[PDB]
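The next block holds one structure in the form of C-alpha coordinates; read it before the comments.
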Amino acid sequence: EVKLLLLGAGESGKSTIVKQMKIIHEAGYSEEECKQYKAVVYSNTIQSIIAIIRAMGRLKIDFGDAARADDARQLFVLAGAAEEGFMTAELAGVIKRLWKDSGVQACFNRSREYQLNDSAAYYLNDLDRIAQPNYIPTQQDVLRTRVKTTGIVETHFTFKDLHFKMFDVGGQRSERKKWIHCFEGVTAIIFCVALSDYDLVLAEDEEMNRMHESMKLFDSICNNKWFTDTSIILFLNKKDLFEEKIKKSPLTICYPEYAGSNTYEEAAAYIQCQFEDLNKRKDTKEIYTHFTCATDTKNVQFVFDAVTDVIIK
Ligand SMILES: Nc1nc2c(ncn2[C@@H]2O[C@H](COP(=O)(O)OP(=O)(O)O)[C@@H](O)[C@H]2O)c(=O)[nH]1
Ligand code: ALF
Ligand SMILES: [Mg+2]
(Lines of atoms letter the chains of each structure in order from A and count residues from 1; the text may use other names and numbers.)
(Lines give C-alpha, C1' and ligand atoms only; values in the text may rest on other atoms or scores of the structure.)
(Ligands and ions follow the chains in the order given, each with its own letter.)
Protein backbone atom coordinates (compact mmCIF):
# COMPACT_ATOMS: atom_id res chain seq x y z
CA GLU A 1 0.00 0.00 0.00
CA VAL A 2 1.76 3.12 -1.31
CA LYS A 3 0.41 6.65 -0.89
CA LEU A 4 1.33 9.26 -3.55
CA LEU A 5 0.45 12.97 -3.26
CA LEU A 6 0.28 15.22 -6.36
CA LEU A 7 1.08 18.85 -5.47
CA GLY A 8 1.79 22.04 -7.45
CA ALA A 9 0.24 25.37 -8.49
CA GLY A 10 -2.94 25.62 -10.57
CA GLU A 11 -2.90 24.01 -14.04
CA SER A 12 0.45 22.28 -13.68
CA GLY A 13 -0.84 18.92 -14.93
CA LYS A 14 -1.61 16.98 -11.71
CA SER A 15 -5.08 15.72 -12.72
CA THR A 16 -3.84 14.77 -16.18
CA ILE A 17 -1.19 12.47 -14.61
CA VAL A 18 -4.04 10.80 -12.59
CA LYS A 19 -6.10 10.20 -15.78
CA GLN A 20 -3.13 8.31 -17.30
CA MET A 21 -3.09 5.72 -14.53
CA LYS A 22 -6.52 4.52 -15.79
CA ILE A 23 -5.27 4.18 -19.38
CA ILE A 24 -1.93 2.67 -18.40
CA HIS A 25 -2.89 0.41 -15.52
CA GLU A 26 -6.56 -0.28 -16.29
CA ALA A 27 -8.13 -0.29 -19.75
CA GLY A 28 -8.63 3.37 -20.49
CA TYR A 29 -12.02 4.99 -20.59
CA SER A 30 -15.04 2.98 -21.60
CA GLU A 31 -17.58 4.39 -24.04
CA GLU A 32 -19.93 5.50 -21.25
CA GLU A 33 -17.03 7.30 -19.54
CA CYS A 34 -15.88 8.92 -22.82
CA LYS A 35 -19.41 10.18 -23.45
CA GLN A 36 -19.40 11.84 -19.99
CA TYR A 37 -16.61 14.17 -21.17
CA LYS A 38 -18.43 15.06 -24.40
CA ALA A 39 -20.00 18.14 -22.77
CA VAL A 40 -16.62 19.17 -21.20
CA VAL A 41 -14.95 19.04 -24.63
CA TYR A 42 -17.73 21.34 -26.04
CA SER A 43 -17.72 23.55 -22.97
CA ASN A 44 -13.90 23.84 -23.20
CA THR A 45 -14.03 24.56 -26.94
CA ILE A 46 -16.74 27.26 -26.67
CA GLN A 47 -15.04 28.90 -23.69
CA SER A 48 -11.71 29.09 -25.57
CA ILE A 49 -13.13 30.83 -28.66
CA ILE A 50 -14.98 33.24 -26.35
CA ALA A 51 -11.77 34.01 -24.40
CA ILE A 52 -10.07 35.05 -27.68
CA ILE A 53 -12.99 37.17 -28.94
CA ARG A 54 -13.16 38.69 -25.44
CA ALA A 55 -9.44 39.62 -25.61
CA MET A 56 -9.80 41.22 -29.08
CA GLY A 57 -11.91 43.91 -27.51
CA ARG A 58 -9.58 44.50 -24.64
CA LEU A 59 -6.50 44.64 -26.91
CA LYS A 60 -8.40 46.54 -29.62
CA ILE A 61 -7.75 43.97 -32.40
CA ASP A 62 -9.99 44.08 -35.48
CA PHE A 63 -11.39 41.01 -37.25
CA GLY A 64 -9.64 40.15 -40.52
CA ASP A 65 -12.88 40.01 -42.47
CA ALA A 66 -15.76 42.32 -41.60
CA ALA A 67 -18.26 39.50 -42.01
CA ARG A 68 -16.89 37.79 -38.89
CA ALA A 69 -18.91 40.34 -36.90
CA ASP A 70 -22.24 38.49 -37.67
CA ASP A 71 -20.58 35.16 -36.85
CA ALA A 72 -19.46 36.57 -33.51
CA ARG A 73 -23.11 37.61 -32.85
CA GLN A 74 -24.39 34.21 -33.84
CA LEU A 75 -21.86 32.56 -31.52
CA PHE A 76 -23.51 33.93 -28.35
CA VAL A 77 -26.99 33.20 -29.72
CA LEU A 78 -25.93 29.54 -30.17
CA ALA A 79 -23.31 28.98 -27.41
CA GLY A 80 -25.93 27.65 -24.97
CA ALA A 81 -26.40 24.25 -26.61
CA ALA A 82 -22.71 23.39 -26.49
CA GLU A 83 -22.75 23.45 -22.71
CA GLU A 84 -25.59 20.89 -22.80
CA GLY A 85 -23.50 18.46 -24.84
CA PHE A 86 -24.76 19.58 -28.23
CA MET A 87 -22.90 20.84 -31.30
CA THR A 88 -24.77 21.94 -34.38
CA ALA A 89 -23.26 21.98 -37.86
CA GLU A 90 -24.37 25.60 -37.79
CA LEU A 91 -22.50 26.44 -34.57
CA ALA A 92 -19.53 24.44 -35.82
CA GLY A 93 -19.33 26.55 -39.01
CA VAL A 94 -19.51 29.78 -37.06
CA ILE A 95 -16.60 28.70 -34.80
CA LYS A 96 -14.62 27.43 -37.77
CA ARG A 97 -14.90 30.66 -39.74
CA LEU A 98 -13.99 32.64 -36.61
CA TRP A 99 -10.94 30.46 -35.79
CA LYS A 100 -9.54 30.88 -39.34
CA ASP A 101 -9.85 34.68 -39.29
CA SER A 102 -6.44 36.47 -39.32
CA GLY A 103 -7.47 38.96 -36.63
CA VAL A 104 -8.62 36.09 -34.39
CA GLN A 105 -5.29 34.32 -35.08
CA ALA A 106 -3.26 37.42 -34.30
CA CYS A 107 -5.10 37.61 -30.96
CA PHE A 108 -4.47 33.89 -30.44
CA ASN A 109 -0.76 34.54 -30.80
CA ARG A 110 -0.73 37.05 -27.98
CA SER A 111 -2.37 34.68 -25.47
CA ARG A 112 0.15 35.25 -22.64
CA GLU A 113 -1.54 38.67 -22.49
CA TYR A 114 -4.71 37.05 -21.07
CA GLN A 115 -5.98 33.66 -19.82
CA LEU A 116 -6.44 30.85 -22.37
CA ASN A 117 -6.70 27.02 -22.05
CA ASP A 118 -3.61 25.00 -23.09
CA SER A 119 -5.96 22.86 -25.20
CA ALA A 120 -7.71 25.67 -27.14
CA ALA A 121 -5.83 24.92 -30.41
CA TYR A 122 -6.03 21.15 -29.97
CA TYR A 123 -9.84 21.24 -30.02
CA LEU A 124 -10.32 24.26 -32.25
CA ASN A 125 -7.93 22.70 -34.84
CA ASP A 126 -9.96 19.41 -34.75
CA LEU A 127 -13.46 20.95 -35.09
CA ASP A 128 -14.63 18.79 -37.99
CA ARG A 129 -14.04 15.61 -36.04
CA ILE A 130 -15.38 16.74 -32.66
CA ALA A 131 -18.50 18.28 -34.27
CA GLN A 132 -19.51 15.09 -36.12
CA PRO A 133 -22.96 13.62 -35.46
CA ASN A 134 -22.52 10.75 -33.00
CA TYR A 135 -19.06 11.88 -31.76
CA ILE A 136 -17.58 10.08 -28.69
CA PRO A 137 -14.39 11.64 -27.26
CA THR A 138 -11.14 9.72 -27.78
CA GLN A 139 -8.65 8.84 -25.01
CA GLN A 140 -6.62 11.89 -25.94
CA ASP A 141 -9.71 14.13 -26.02
CA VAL A 142 -10.38 13.13 -22.38
CA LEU A 143 -6.73 13.81 -21.34
CA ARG A 144 -7.00 17.27 -22.94
CA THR A 145 -10.07 18.34 -20.94
CA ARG A 146 -9.72 21.13 -18.44
CA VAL A 147 -11.80 20.75 -15.27
CA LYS A 148 -10.87 22.65 -12.11
CA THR A 149 -9.97 20.51 -9.11
CA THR A 150 -11.29 21.88 -5.81
CA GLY A 151 -11.06 19.61 -2.81
CA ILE A 152 -9.29 16.26 -2.56
CA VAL A 153 -9.56 13.45 -5.15
CA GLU A 154 -8.53 9.94 -4.18
CA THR A 155 -7.75 7.33 -6.81
CA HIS A 156 -6.71 3.69 -6.44
CA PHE A 157 -4.89 1.19 -8.71
CA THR A 158 -2.55 -1.82 -8.63
CA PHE A 159 0.84 -1.70 -10.30
CA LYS A 160 3.68 -4.16 -9.82
CA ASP A 161 1.73 -5.97 -7.07
CA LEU A 162 1.49 -2.72 -5.12
CA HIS A 163 -1.83 -1.11 -4.23
CA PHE A 164 -1.66 2.56 -5.06
CA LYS A 165 -3.64 5.31 -3.39
CA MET A 166 -3.05 8.48 -5.37
CA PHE A 167 -4.08 11.82 -3.88
CA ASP A 168 -4.77 14.95 -5.90
CA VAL A 169 -5.69 18.51 -4.77
CA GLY A 170 -6.33 22.03 -6.19
CA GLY A 171 -3.35 24.36 -6.72
CA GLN A 172 -4.96 27.81 -6.76
CA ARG A 173 -4.06 29.91 -3.73
CA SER A 174 -7.56 29.58 -2.14
CA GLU A 175 -7.21 25.82 -2.31
CA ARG A 176 -3.84 25.52 -0.69
CA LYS A 177 -5.44 25.78 2.75
CA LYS A 178 -6.70 22.24 2.16
CA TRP A 179 -3.32 20.62 1.50
CA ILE A 180 -2.61 19.77 5.18
CA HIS A 181 -5.53 17.30 5.21
CA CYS A 182 -3.47 14.96 2.95
CA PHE A 183 -0.14 15.15 4.81
CA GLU A 184 -0.44 11.85 6.72
CA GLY A 185 1.48 8.71 5.72
CA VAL A 186 2.69 9.99 2.34
CA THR A 187 5.06 7.52 0.68
CA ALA A 188 6.01 9.97 -2.08
CA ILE A 189 5.10 13.45 -3.38
CA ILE A 190 4.96 14.14 -7.12
CA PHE A 191 5.39 17.90 -7.49
CA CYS A 192 4.18 19.05 -10.92
CA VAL A 193 5.53 22.20 -12.58
CA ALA A 194 4.40 23.75 -15.89
CA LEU A 195 7.56 24.67 -17.85
CA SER A 196 5.48 26.85 -20.20
CA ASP A 197 4.42 29.07 -17.25
CA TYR A 198 7.65 31.13 -17.32
CA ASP A 199 6.00 33.99 -19.22
CA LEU A 200 2.47 33.85 -17.75
CA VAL A 201 0.88 35.43 -14.65
CA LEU A 202 -1.46 33.99 -12.02
CA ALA A 203 -5.16 33.76 -12.86
CA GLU A 204 -5.55 34.76 -9.18
CA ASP A 205 -3.06 37.63 -9.58
CA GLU A 206 -1.80 39.45 -12.64
CA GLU A 207 1.14 40.90 -10.73
CA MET A 208 2.66 37.50 -9.91
CA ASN A 209 4.76 35.48 -12.41
CA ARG A 210 3.49 31.90 -12.57
CA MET A 211 6.89 30.17 -12.37
CA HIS A 212 7.97 32.21 -9.34
CA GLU A 213 4.88 31.00 -7.52
CA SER A 214 5.75 27.32 -8.17
CA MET A 215 9.27 27.93 -6.90
CA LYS A 216 7.85 29.37 -3.72
CA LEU A 217 5.69 26.28 -3.33
CA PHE A 218 8.39 23.74 -4.08
CA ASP A 219 10.80 25.47 -1.71
CA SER A 220 8.17 25.16 1.05
CA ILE A 221 7.21 21.52 0.52
CA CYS A 222 10.71 20.26 -0.26
CA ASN A 223 12.26 21.73 2.89
CA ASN A 224 9.33 20.82 5.20
CA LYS A 225 10.85 18.68 7.93
CA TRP A 226 7.52 16.76 8.06
CA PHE A 227 8.50 15.25 4.67
CA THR A 228 12.13 14.45 5.63
CA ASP A 229 11.35 10.81 5.02
CA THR A 230 9.12 11.16 1.97
CA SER A 231 10.55 10.75 -1.56
CA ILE A 232 10.36 14.02 -3.49
CA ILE A 233 9.71 13.51 -7.19
CA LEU A 234 9.74 16.56 -9.49
CA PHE A 235 7.89 16.52 -12.82
CA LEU A 236 8.96 19.39 -15.05
CA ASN A 237 5.76 19.19 -17.07
CA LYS A 238 4.48 20.60 -20.37
CA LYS A 239 7.84 19.91 -22.03
CA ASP A 240 6.02 19.94 -25.40
CA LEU A 241 4.59 23.47 -24.99
CA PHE A 242 7.85 24.73 -23.52
CA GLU A 243 9.72 23.39 -26.57
CA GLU A 244 7.57 25.46 -28.95
CA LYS A 245 7.48 28.54 -26.67
CA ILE A 246 11.22 28.80 -25.88
CA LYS A 247 11.81 29.63 -29.56
CA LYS A 248 9.83 32.87 -29.55
CA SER A 249 9.36 34.11 -25.98
CA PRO A 250 12.41 35.11 -23.92
CA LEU A 251 13.23 33.22 -20.72
CA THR A 252 14.72 36.46 -19.35
CA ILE A 253 11.08 37.36 -18.57
CA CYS A 254 11.28 34.88 -15.66
CA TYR A 255 15.04 34.60 -15.06
CA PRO A 256 16.69 37.97 -15.99
CA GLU A 257 20.22 36.58 -15.67
CA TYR A 258 19.73 33.64 -18.05
CA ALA A 259 22.60 33.91 -20.58
CA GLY A 260 21.80 30.78 -22.64
CA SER A 261 19.99 30.36 -25.94
CA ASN A 262 16.36 30.08 -27.01
CA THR A 263 16.75 26.32 -27.21
CA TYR A 264 14.94 23.53 -25.40
CA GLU A 265 17.90 21.44 -24.06
CA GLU A 266 19.81 24.42 -22.67
CA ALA A 267 16.78 26.33 -21.21
CA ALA A 268 15.29 23.14 -19.71
CA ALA A 269 18.41 22.19 -17.67
CA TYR A 270 18.59 25.79 -16.42
CA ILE A 271 15.03 25.67 -14.97
CA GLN A 272 15.84 22.25 -13.51
CA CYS A 273 18.83 23.76 -11.64
CA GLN A 274 16.75 26.74 -10.47
CA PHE A 275 14.30 24.33 -8.79
CA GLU A 276 16.89 21.83 -7.57
CA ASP A 277 18.78 24.75 -6.03
CA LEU A 278 15.89 25.33 -3.55
CA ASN A 279 16.73 22.07 -1.76
CA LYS A 280 18.49 23.08 1.47
CA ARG A 281 19.80 19.60 2.34
CA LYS A 282 21.34 18.52 -0.95
CA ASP A 283 23.60 16.00 0.84
CA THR A 284 20.83 14.46 2.89
CA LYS A 285 17.89 14.86 0.51
CA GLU A 286 17.44 13.59 -3.05
CA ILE A 287 15.21 15.16 -5.67
CA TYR A 288 14.05 12.85 -8.51
CA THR A 289 13.44 15.00 -11.61
CA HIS A 290 11.67 14.07 -14.85
CA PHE A 291 10.66 16.24 -17.79
CA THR A 292 7.16 15.28 -18.94
CA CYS A 293 4.29 15.66 -21.29
CA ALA A 294 1.29 14.61 -19.17
CA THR A 295 -0.97 14.24 -22.21
CA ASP A 296 1.36 11.71 -23.89
CA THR A 297 0.60 8.22 -22.55
CA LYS A 298 3.86 6.54 -23.65
CA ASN A 299 5.91 9.30 -22.06
CA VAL A 300 4.02 8.99 -18.76
CA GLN A 301 4.26 5.19 -18.87
CA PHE A 302 8.04 5.10 -19.12
CA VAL A 303 8.37 7.84 -16.51
CA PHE A 304 5.97 6.26 -14.04
CA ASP A 305 7.67 2.93 -14.44
CA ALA A 306 11.01 4.50 -13.45
CA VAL A 307 9.45 6.38 -10.53
CA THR A 308 8.04 3.18 -9.00
CA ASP A 309 11.40 1.39 -8.88
CA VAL A 310 12.63 4.40 -6.96
CA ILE A 311 9.65 3.90 -4.65
CA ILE A 312 10.45 0.18 -4.60
CA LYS A 313 13.95 0.99 -3.18
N1 LIG B 1 -0.20 20.08 -24.20
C2 LIG B 1 -0.08 19.85 -22.93
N3 LIG B 1 -1.11 20.18 -22.14
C4 LIG B 1 -1.13 19.54 -20.92
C5 LIG B 1 -0.10 18.84 -20.34
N6 LIG B 1 -0.41 18.51 -18.98
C7 LIG B 1 -1.68 18.91 -18.90
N8 LIG B 1 -2.18 19.53 -20.04
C9 LIG B 1 -3.38 20.29 -20.24
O10 LIG B 1 -3.32 21.37 -19.31
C11 LIG B 1 -4.64 21.57 -18.65
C12 LIG B 1 -4.53 21.64 -17.12
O13 LIG B 1 -4.13 20.40 -16.46
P14 LIG B 1 -4.78 19.77 -15.16
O15 LIG B 1 -4.33 18.37 -15.15
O16 LIG B 1 -6.29 20.06 -15.10
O17 LIG B 1 -4.00 20.55 -13.98
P18 LIG B 1 -4.15 20.70 -12.39
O19 LIG B 1 -4.87 21.98 -12.32
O20 LIG B 1 -2.77 20.81 -11.95
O21 LIG B 1 -4.80 19.40 -12.06
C22 LIG B 1 -5.58 20.44 -19.12
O23 LIG B 1 -6.43 20.85 -20.19
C24 LIG B 1 -4.53 19.44 -19.74
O25 LIG B 1 -5.04 18.68 -20.84
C26 LIG B 1 1.13 18.67 -21.15
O27 LIG B 1 2.21 18.19 -20.83
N28 LIG B 1 1.01 19.14 -22.45
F1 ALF C 1 -6.12 24.25 -11.32
AL2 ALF C 1 -5.76 22.60 -10.69
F3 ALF C 1 -6.19 20.97 -10.01
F4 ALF C 1 -4.77 22.94 -9.26
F5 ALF C 1 -7.47 22.65 -11.41
MG1 LIG D 1 -6.65 19.15 -10.94
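Shown for chain A, in order and in Swiss-Prot numbering: 33-345.
Per the header of the entry, the method used was X-ray crystallography, 2.2 Å.
Just so it is clear, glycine is given a Cβ too, placed from its N, Cα and C backbone atoms.
Annotated features, as they stand in Swiss-Prot:
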BINDING   43-48, 150-151, 175-178, 200-204, 269-272, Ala326  GTP binding site
BINDING   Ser47, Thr181  Mg(2+) binding site
MUTAGEN   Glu43 to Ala  Mildly impairs receptor binding; mildly decreases basal and receptor-stimulated GDP exchange
MUTAGEN   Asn149 to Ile  Inhibits interaction with RGS14. Does not inhibit interaction with RIC8A
MUTAGEN   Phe189 to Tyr  Increases basal GDP exchange rate; no effect on receptor-stimulated GDP exchange
MUTAGEN   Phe191 to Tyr  No effect on basal GDP exchange rate; mildly decreases receptor-stimulated GDP exchange
MUTAGEN   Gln204 to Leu  Expected to have lost GTPase activity; inhibits the forskolin-mediated increase of cellular cAMP levels. Does not inhibit interaction with RGS14 at centrosomes
MUTAGEN   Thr329 to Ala  Increases basal GDP exchange rate and inhibits the forskolin-mediated increase of cellular cAMP levels
MUTAGEN   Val332 to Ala  Increases basal GDP exchange rate
MUTAGEN   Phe336 to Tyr  Strongly increases basal GDP exchange rate; mildly decreases receptor-stimulated GDP exchange
MUTAGEN   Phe336 to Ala or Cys  Increases basal GDP exchange rate; mildly decreases receptor-stimulated GDP exchange
MUTAGEN   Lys345 to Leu  Mildly impairs receptor binding; mildly decreases basal and receptor-stimulated GDP exchange
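Here the features listed in Swiss-Prot are painted onto the structure.
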{"residue": "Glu43", "record": "mutagenesis position", "Cβ contacts under 8 Å, 6 or more apart": "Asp150, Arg178, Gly203, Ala226, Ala235"}
{"residue": "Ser47", "record": "Mg(2+) binding site", "Cβ contacts under 8 Å, 6 or more apart": "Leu38, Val179, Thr181, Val185, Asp200"}
{"residue": "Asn149", "record": "mutagenesis position", "Cβ contacts under 8 Å, 6 or more apart": "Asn76, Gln79, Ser80, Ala83, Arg178"}
{"residue": "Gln204", "record": "mutagenesis position", "Cβ contacts under 8 Å, 6 or more apart": "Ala41, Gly42, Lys180, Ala235, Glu236"}
{"residue": "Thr329", "record": "mutagenesis position", "Cβ contacts under 8 Å, 6 or more apart": "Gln52, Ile55, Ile56, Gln171, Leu175"}
{"residue": "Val332", "record": "mutagenesis position", "Cβ contacts under 8 Å, 6 or more apart": "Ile49, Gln52, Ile56, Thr324, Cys325, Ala326"}
*recorded positions whose CB lies under 6 angstroms from ligand 1, from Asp150, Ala326, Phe336*: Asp150, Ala326
*Entries of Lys46, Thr181, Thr329 (recorded positions) sitting next to ligand 3, with Cβ under 6 Å as the cut-off*: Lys46, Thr181
*asked:* I need the least crowded one of these binding-site residues (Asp150, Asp200), counting other C-beta atoms within 10 angstroms of each C-beta.
replied: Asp150
*Return one of helix, strand or coil for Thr329 (mutagenesis position), based on DSSP.*
helix
*Provide the three-state secondary structure of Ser47 (Mg(2+) binding site) computed with DSSP.*
helix
*Could you check which of the binding-site residues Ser47, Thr181, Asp200, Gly203 have their CB within less than 6 A of ligand 2?*
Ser47, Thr181, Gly203
*Measure from the Cα of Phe191 (mutagenesis position) to the Cα of every one of the binding-site residues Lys46, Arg176, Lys270, then give the nearest.*
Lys46
*For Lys345 (mutagenesis position), list the number of other Cβ atoms lying within 10 Å of its Cβ atom.*
6
